[PDB]
Amino acid sequence: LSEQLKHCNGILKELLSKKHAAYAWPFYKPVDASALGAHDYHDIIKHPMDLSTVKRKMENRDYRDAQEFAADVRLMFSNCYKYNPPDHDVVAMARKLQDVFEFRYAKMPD
Ligand SMILES: COC(=O)[C@H](C)[C@@H]1N=C(c2ccc(Cl)cc2)c2cc(OC)ccc2-n2c(C)nnc21
Ligand code: NI
C-alpha cells in the first residue's frame, strides 16, 4: 500500500520525465482556458486535472491508495477525450501518454 503508492509515484515521475516530453507536455500544467481561447472549456469539463495537480496531491500525501491516484490520472485523459475532436493532435498525445501509464500501472505490486 505504501509500496503501491511508491509504484504510483514512480509512474508519475516517469510521466513527467524527458523520455515522454514530446507527447506529455500538454498535461504538465492546468489547462489555461483563457490563454488558449477555449472559452467553453470549463462548461464542458467540470473536473479539471493535470500532472502538476497529481504531483501536489502525491507530495501532500492526499492519495490514500493506488486506485485514487489512478482515477485522477485517468480523469485527466478523459477530459482531453471529451473536449477535443478524436482526430486532433492533443488526443493522439493523450492516447500515447495513457498507454505508458496503463502498461506500467498494470505492474502493480500485490
Ligand atoms: C482550444 O482547445 C484547446 O486548445 C484544448 C483545450 C487544449 N489543446 C492543447 C493542445 C493543442 C494542440 C497541440 Cl499540438 C497540443 C496541445 C493544449 C495545449 C496546452 O498548452 C499549454 C495545454 C493543454 C492543452 N489541452 C489539453 C490537455 N486538453 N485540451 C487542450
Ligand atoms: Ni479508475
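The numbers used for chain A are those of Swiss-Prot, and the residues that appear cover 346-455, in sequence.
Using N, Cα and C of the backbone, Cβ positions are placed for all residues, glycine too.
Database features, via Swiss-Prot:
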{"type": "MUTAGEN", "residues": "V376 to A", "note": "Abolished binding to histone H4 acetylated at 'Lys-12' (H4K12ac)"}
{"type": "MUTAGEN", "residues": "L381 to A", "note": "Reduced binding to histone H4 acetylated at 'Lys-12' (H4K12ac)"}
{"type": "MUTAGEN", "residues": "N429 to A", "note": "Abolished binding to histone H4 acetylated at 'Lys-12' (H4K12ac)"}
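On the structure: features taken from Swiss-Prot.
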residue	record	Cβ within 10 Å
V376	mutagenesis position	20
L381	mutagenesis position	9
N429	mutagenesis position	16
Check: Per DSSP, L381 (mutagenesis position) is which: helix, strand or coil?
Finding: helix
Note to self: With DSSP assignments reduced to helix, strand and coil, which class does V376 (mutagenesis position) get?
What the structure shows: coil
Notebook entry, point to check: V376 (mutagenesis position) to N429 (mutagenesis position): how many Å between their Cα atoms?
Noted result: 13
